[PDB]
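**Student:** Pasting a structure here, questions to come.
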Amino acid sequence: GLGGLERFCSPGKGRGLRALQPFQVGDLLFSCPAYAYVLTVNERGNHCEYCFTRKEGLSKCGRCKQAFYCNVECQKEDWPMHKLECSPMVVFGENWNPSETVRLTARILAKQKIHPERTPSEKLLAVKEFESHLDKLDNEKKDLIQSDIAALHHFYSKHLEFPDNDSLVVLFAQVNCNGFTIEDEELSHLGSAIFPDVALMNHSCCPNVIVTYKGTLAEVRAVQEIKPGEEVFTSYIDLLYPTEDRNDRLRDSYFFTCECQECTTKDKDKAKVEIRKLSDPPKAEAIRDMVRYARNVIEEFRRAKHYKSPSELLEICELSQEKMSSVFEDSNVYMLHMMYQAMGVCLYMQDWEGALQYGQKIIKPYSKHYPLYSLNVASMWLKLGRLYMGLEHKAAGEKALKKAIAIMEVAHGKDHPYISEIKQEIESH
Ligand SMILES: O=C(NCCCN1CCCC1)c1cncc(-c2ccccc2N2CCN(CCc3c[nH]c4ccccc34)CC2)c1
Ligand SMILES: C[S@@+](CC[C@H](N)C(=O)[O-])C[C@H]1O[C@@H](n2cnc3c(N)ncnc32)[C@H](O)[C@@H]1O
Ligand code: NA
Ligand code: NA
Ligand SMILES: [Zn+2]
Ligand SMILES: [Zn+2]
Ligand SMILES: [Zn+2]
């Protein structure tokens, strides 16, 4: 068990984490070494496969030529996990396409054969003790696990001895309910992992902690004062959206409805869906209908980026904003989503000016919509600072980077490798 905290039975929330000592804003509650983890395929070559160090000139794996390390020591240390994919990647060639979840579950099973004893990642909660919601799964979900089990057998049959299909369906349900995505300082996808003690914490739309990553290590820091006896709540979802949206995400992904202060009260809901103060105000049915269009275009875009062109996507972004603007104010979260999506396309296209334009429009409303310390906000300021600096706007860049640093010092810590690199960006300009 972790010092200063304890595992407990949270009424109507199963098992949780409770404080035994007071924690102040920016205080490290605990750190959890990754139990199992995997670097995302598009990040290969950018980051070391073993320690997740983003560094220039990484050593390639002579065999597969698709795994990169700091040195030979990272390579030897990652071999027990890398051997699950080394030869399969070359023997399957381009037929090699397991999903990140399948990839992660192959490594959970591998860690289980190698180290069946409780790991330093499980001082409070064990992988085997994970909640699965097996009895709550629909047909869509059960079919996804069945295609994942199929792919697990198809690609990882060489080194693993598999349990029955009932044990594999339970495991996949646990990974999908307790799995973590690792993001960088710009909230960009790096990989997926298993942090058992971090998964003991329950959800709140007003969390008292923020999870950050330092390589493959998860760090938990207070973003609100925590007093002895208080439960330690972290957010599972994006805190920008109104109550209904948040709870629709929670029920689909984690099979529960949140009763937190934000969800009970619904106080921040009206601010979130800001309506245009028109001389002829919009009707309640007109509002209900625009929120339906907004929730719909959001889904259409999630698909359209897999099959439409960069400029076809910016057109959706502009066209939907233009439609919504009649009823909705610029600060409305639905407008803000389409703006965020468009800034993402400009950043992809390497159109730094266009990205900076949408950035400038997003930032202020986005600031007030999220909690005081937010990874989303810190990343928006960071993007904005990096663009300003890029386009040689040194005064504005310095201001946005100093804002990103202020939040990041609380959530990541003053001593973080990300903050030292941002500080280095301000001193190089
Ligand atoms: O880190 C993430 N979010 C914030 C913290 C979450 N904290 C809550 C408790 C512990 C972790 C994160 C975001 N997106 C995806 C993942 C993820 C990473 C690795 C493996 C699987 C992952 N997801 C999780 C969500 N699931 C959808 C719902 C789902 C549950 N049971 C199912 C069974 C079959 C199909 C679908 C489902 C799809 C797979 C993680
Ligand atoms: C990663 S686990 C957290 C630890 C979990 N309570 C346990 O005992 O295994 C996530 C699950 O905890 C439950 N949970 C988390 N936050 C909750 C909340 N605010 N209200 C109700 N259930 C919650 C849900 O069943 C959810 O799928
Ligand atoms: Na967002
Ligand atoms: Na950038
Ligand atoms: Zn390394
Ligand atoms: Zn290799
Ligand atoms: Zn809530």
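The residues of chain A that appear here are 5-433 by Swiss-Prot count, in order.
Cβ atoms here come from the backbone N, Cα and C positions, even for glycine.
Residues or ranges marked as S-adenosyl-L-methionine binding site in Swiss-Prot: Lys17, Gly18, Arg19, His137, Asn206, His207, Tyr258, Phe259, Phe260. Annotation comment: Swiss-Prot describes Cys52, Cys55, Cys74, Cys78 as Zn(2+) 1 binding site. Summarising the annotation, Swiss-Prot assigns Zn(2+) 2 binding site to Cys65, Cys68, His86, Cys90. While the structure shown retains the original residue, Swiss-Prot records the mutagenesis experiment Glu189 to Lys with this note: Strongly reduces methyltransferase activity on p53/TP53. As a published mutagenesis entry, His207 to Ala appears in Swiss-Prot alongside the note: Abolishes methyltransferase activity. One entry in Swiss-Prot concerns the mutagenesis experiment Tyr240 to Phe. Its note says: Abolishes methyltransferase activity. One mutagenesis experiment catalogued in Swiss-Prot, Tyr245 to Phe, is accompanied by this note: Strongly reduces methyltransferase activity on p53/TP53. Per Swiss-Prot, mutagenesis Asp252 to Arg is noted as: Slightly reduces methyltransferase activity on p53/TP53. For the mutagenesis of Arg253 to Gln, Swiss-Prot gives this note: No effect on methyltransferase activity on p53/TP53. The structure shown keeps the original residue. Swiss-Prot documents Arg306 to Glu as a published mutagenesis change and attaches the note No effect on methyltransferase activity on p53/TP53. Listed in Swiss-Prot is the mutagenesis experiment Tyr374 to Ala, annotated as follows: Abolishes methyltransferase activity on p53/TP53. As a published mutagenesis entry, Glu429 to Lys appears in Swiss-Prot alongside the note: Reduces methyltransferase activity on p53/TP53.
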**Student:** Roughly how many Å lie between the Cα atoms of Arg253 (mutagenesis position) and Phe260 (S-adenosyl-L-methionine binding site), rounded to a whole value?
**Tutor:** 9
**Student:** Would you mind reading off the Cα separation of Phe260 (S-adenosyl-L-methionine binding site) from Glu429 (mutagenesis position), to the nearest angstrom?
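**Tutor:** Answer for this pair: 43 Å between alpha carbons.
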**Student:** For the recorded Zn(2+) 2 site formed by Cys65, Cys68, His86, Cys90, name the remaining residues of the chain with Cβ within 8 Å of the site's Cβ center, in chain order.
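**Tutor:** Checked against the 8 Å cutoff, the neighbours are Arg67, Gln70, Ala71, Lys87, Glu89, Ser91, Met93.
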**Student:** If the Zn(2+) 1 site is taken as the center of the Cβ atoms of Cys52, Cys55, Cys74, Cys78, which further residues of that chain fall within 8 Å of it by their Cβ?
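**Tutor:** Neighbours found: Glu53, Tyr54, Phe56, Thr57, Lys59, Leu62, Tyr73, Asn75, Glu77, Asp82.
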**Student:** If you draw a 10 Å sphere on the Cβ of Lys17 (S-adenosyl-L-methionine binding site), how many other Cβ atoms land inside?
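**Tutor:** There are 16 such Cβ atoms around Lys17 (S-adenosyl-L-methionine binding site).
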**Student:** Sorted by position, what residues of the same chain at least six away from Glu429 (mutagenesis position) have a C-beta under 8 A from it?
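**Tutor:** When sequence neighbours closer than 6 are ignored, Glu429 (mutagenesis position) has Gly389, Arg390, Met393, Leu405 within Cβ distance under 8 Å.
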**Student:** Restricting the comparison to the mutagenesis positions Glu189, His207, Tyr245, which residue's C-alpha is spatially nearest the C-alpha of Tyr258 (S-adenosyl-L-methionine binding site)?
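**Tutor:** Checking each of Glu189, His207, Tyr245 against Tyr258 (S-adenosyl-L-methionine binding site), the shortest Cα distance is to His207.
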**Student:** May I have the list of same-chain residues other than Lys17, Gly18, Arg19, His137, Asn206, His207, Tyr258, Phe259, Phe260 whose Cβ is within 8 Å of the Cβ centroid of the recorded S-adenosyl-L-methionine site, in sequence order?
**Tutor:** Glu135
**Student:** Looking at Cβ-Cβ distances, which residues of the chain lie under 8 angstroms from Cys68 (Zn(2+) 2 binding site) while being 6 or more apart from it?
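**Tutor:** When sequence neighbours closer than 6 are ignored, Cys68 (Zn(2+) 2 binding site) has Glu89, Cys90, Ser91, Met93, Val94 within Cβ distance under 8 Å.
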**Student:** Relative to ligand 5, which of the recorded positions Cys52, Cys55, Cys74, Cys78, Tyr240, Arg306 have a Cβ found under 6 Å from one of its atoms?
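**Tutor:** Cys52, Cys55, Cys74, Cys78, in sequence order.
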**Student:** Below 8 Å Cβ to Cβ and six or more residues apart, same chain only. Which residues does that give for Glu189 (mutagenesis position)?
**Tutor:** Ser383, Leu386, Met412, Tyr422, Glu425, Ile426
**Student:** What span in Å does the S-adenosyl-L-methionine site cover, taken as the longest CA to CA distance among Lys17, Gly18, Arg19, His137, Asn206, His207, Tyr258, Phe259, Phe260?
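**Tutor:** Maximum Cα-Cα distance: 16 Å.
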